[PDB]
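Working notes, structure below.
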Amino acid sequence: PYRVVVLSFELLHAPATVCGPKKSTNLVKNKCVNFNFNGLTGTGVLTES
Amino acid sequence: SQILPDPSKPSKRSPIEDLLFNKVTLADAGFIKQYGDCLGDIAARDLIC
């Protein structure tokens, strides 16, 4: 016998609740910063909406 | 008088020339669009930016 565990999920389309072990930091605004929002990486300037 | 320049205008365009200029709508009112002019929600809503 073999035990098989199959894990299903969707990525970067909906709000998430699990996440990984990475540790978060503070939010910097009005500056050029690399960001990682719920797994989504990129570069830009963050401003209030 | 309708095709010669008119000195009463800020430019030196004729009446007919001004009428001609007012009937073509360009997309760039000037050529200096600053970065701070469209920063935030203005982007993805202004076609030029």
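The numbering of chain A matches Swiss-Prot: 507-555, in order.
Note that Cβ sites are derived from N, Cα and C of the backbone, with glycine treated the same way.
Using a 10 Å radius centred on the Cβ of A:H519 (mutagenesis position) and all shown protein chains, the other Cβ atoms total 6. Annotation of the published mutagenesis A:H519 to P in Swiss-Prot: Increased resistance to human covalescent sera neutralization; the original residue is retained in the structure shown.
What Swiss-Prot notes for the natural variant A:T547 to K is this: In strain: Omicron/BA.1. Contacts of A:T547 (variant position) defined by a Cβ separation under 8 A and a same-chain sequence distance of 6+ are given as A:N540, A:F541, in order along the sequence.
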